[PDB]
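**Student:** The structure is given below, and queries will be raised subsequently.
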Amino acid sequence: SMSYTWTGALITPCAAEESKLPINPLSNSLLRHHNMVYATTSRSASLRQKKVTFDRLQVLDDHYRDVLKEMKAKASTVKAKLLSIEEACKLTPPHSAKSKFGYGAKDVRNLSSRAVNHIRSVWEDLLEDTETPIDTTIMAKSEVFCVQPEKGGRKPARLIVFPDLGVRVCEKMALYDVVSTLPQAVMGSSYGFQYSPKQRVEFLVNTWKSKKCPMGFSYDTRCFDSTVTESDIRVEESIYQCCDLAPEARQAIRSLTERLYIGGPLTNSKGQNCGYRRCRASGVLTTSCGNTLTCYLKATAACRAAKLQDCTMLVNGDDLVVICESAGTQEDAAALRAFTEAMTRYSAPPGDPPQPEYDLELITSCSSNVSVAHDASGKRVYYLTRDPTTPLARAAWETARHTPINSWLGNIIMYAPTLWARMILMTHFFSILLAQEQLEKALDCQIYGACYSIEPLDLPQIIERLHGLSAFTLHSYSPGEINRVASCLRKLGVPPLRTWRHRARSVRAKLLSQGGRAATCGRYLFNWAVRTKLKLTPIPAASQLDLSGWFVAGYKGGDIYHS
Ligand SMILES: [Mg+2]
């Protein structure tokens, strides 16, 4: 069937859309080539619509059915709980999109009578009506990027599709426990969202070293959400139904599957009918779990079709990396083509054709790659890094324009050991918080799709527990990483590293001048900036903070707020 059908009504914005950095940047200090930065808007919606609209032809074989049965047997060990209205309400982010029924996220979190009474009626309606498609809103997503190195090369807006707030709270009641527990039960160590960055690199490095002769590849499915078929979504449900479930949870899942997950009408921000979806909606609770299960099922079956040997996969939503035993350069390239042909039959054709890779450091998955540096004792440390271009572009945007979600904080947390996060991101934002005395103020950021409210003065503890003490002492970065960063700073017009070393000293000195958590930030976060390096010992606070559910599951698109 067609992934989408369109009526002609436009994807419209809800308010003014900004597409460029403000006229005189609030921090030309970070980035000088302001014209390189842009944000996507609804103006490019039709370009995205063209890419994402096509007929899916899916052919399932015995390998697919075999793997599905294996997955179901593991799912059948799961017992899932229904969430109470109160528990589900508390998972709603404070700035979640308001309901058309006259209440908003604040009312949901406060358990207001209007909100709670509507949510209860939405729940009963899932039991009373098993078929009527549930309405969804379609919008163009606002995301900031740096322009392609081809003069005028811009990505079009992604299209987000989500149901009303009342429905989203009902999804949590029925499915939050399922999507939080089932993927690991089914996929075991292949489930990527159970790992912190440090644990992910460890799993990757250990997997690499376990092969007599390792070969690895990432597989990029073209527009994964659009490739998800009605069959795939019902197969996903068939896995959920293997859980022990409350009767109303079973029904809610059955109704949500047929009324929302498999497809439905698309309404624009003006309330006009835009058309019809028959693929994955980006903005429902099951999107991350569903994509991960579907990708894992198709890829695992595809490895079997391709006769890849000793495959170990790591799956994060639509992101896939596999490491296996090599059969020779020639036989690998052939196997990889067979794998791609199998994935294509399963309705997951590639964007960029995959390439066998015989150096772990050259594989990028989840936009990231493994690289190597050295700690104080000169011991080899592996860490995850990425090209810093998008993080820096978004940092510049967030410095110049007010933003609800602070991607720079998420990046500092997730990439704390990197050369660019330590020298640029940390230096830049700590100077800003220092100047405005906003240091103590908690900020919103996302980790694996879930929203968290985090105090920047807690970064030392967070980083140590997540990445290890070596995150504060890494030196001797790889030539490839140094050159990638240098090239990035050239392109964006970011001042040279040596310069950041200077600003850092000033910041470090000011932080120490304050004492307390501020002083701890000075000592640990900026020890790279001095030669007379303060000896760094494990912080007392590291081990005694609530980092429980930070790396349990993926929640991208699921409207989840943690703590
Ligand atoms: Mg893809």
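Using Swiss-Prot numbers, chain A covers 2420-2982, in order.
Determined by X-ray crystallography, 1.9 Å, according to the entry header.
Yeah, the Cβs are placed from backbone N, Cα and C, and that goes for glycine too.
The domain 'RdRp catalytic' annotation in Swiss-Prot covers 2633-2751. If you look up Swiss-Prot, you'll see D2639, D2737, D2738 marked as Mg(2+) 2 binding site, on the strength of similarity to another entry. Quoted from Swiss-Prot, the note attached to the natural variant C2785 to R states: In strain: Isolate pCV-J4L2S. Natural variation at this site is recorded by Swiss-Prot as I2824 to V, annotated: In strain: Isolate pCV-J4L2S.
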**Student:** With a radius of 8 angstroms around the mean position of the C-beta atoms of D2639, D2737, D2738, what other residues of the same chain does the Mg(2+) 2 site pick up?
**Tutor:** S2637, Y2638, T2640, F2643, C2714, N2735, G2736, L2739, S2784
**Student:** Which one is it, among the recorded positions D2639, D2737, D2738, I2824, that lies nearest to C2785 (variant position) by Cα separation?
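**Tutor:** For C2785 (variant position), the closest Cα among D2639, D2737, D2738, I2824 is found at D2738.
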**Student:** Can you tell which of the binding-site residues (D2639, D2737, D2738) has the fewest other C-beta atoms within 10 angstroms of its C-beta?
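**Tutor:** Relative to the other binding-site residues in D2639, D2737, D2738, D2639 has the fewest Cβ atoms within 10 Å.
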**Student:** Ligand 1: which of the recorded positions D2639, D2737, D2738, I2824 have a Cβ closer than 6 angstroms to it?
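**Tutor:** Once distances to ligand 1 are taken from each Cβ, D2639, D2737 fall under 6 Å.
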**Student:** Could you tell me which three-state DSSP class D2639 (Mg(2+) 2 binding site) falls into?
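**Tutor:** It is in a strand.
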**Student:** By DSSP, what is the split of the domain 'RdRp catalytic' (2633-2751) into helix, strand and coil residues?
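**Tutor:** In the domain 'RdRp catalytic' (2633-2751), the DSSP-based counts are 54 helix, 33 strand, 32 coil.
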**Student:** Just to verify a number: CA distance, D2738 (Mg(2+) 2 binding site) to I2824 (variant position), in angstrom, no decimals.
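**Tutor:** Roughly 23 Å, rounded to the nearest whole number.
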**Student:** Between the variant positions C2785, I2824, whose Cβ has more other Cβ atoms within 10 Å than any of the rest?
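**Tutor:** Highest number of other Cβ atoms within 10 Å: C2785.
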**Student:** Which whole-number value in Å describes the distance between the Cα atoms of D2737 (Mg(2+) 2 binding site) and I2824 (variant position)?
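**Tutor:** Per the Cα atoms, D2737 (Mg(2+) 2 binding site) and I2824 (variant position) stand 23 Å apart.
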**Student:** Write down the Cα-Cα distance for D2639 (Mg(2+) 2 binding site) and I2824 (variant position), rounded and given in Å.
**Tutor:** 27
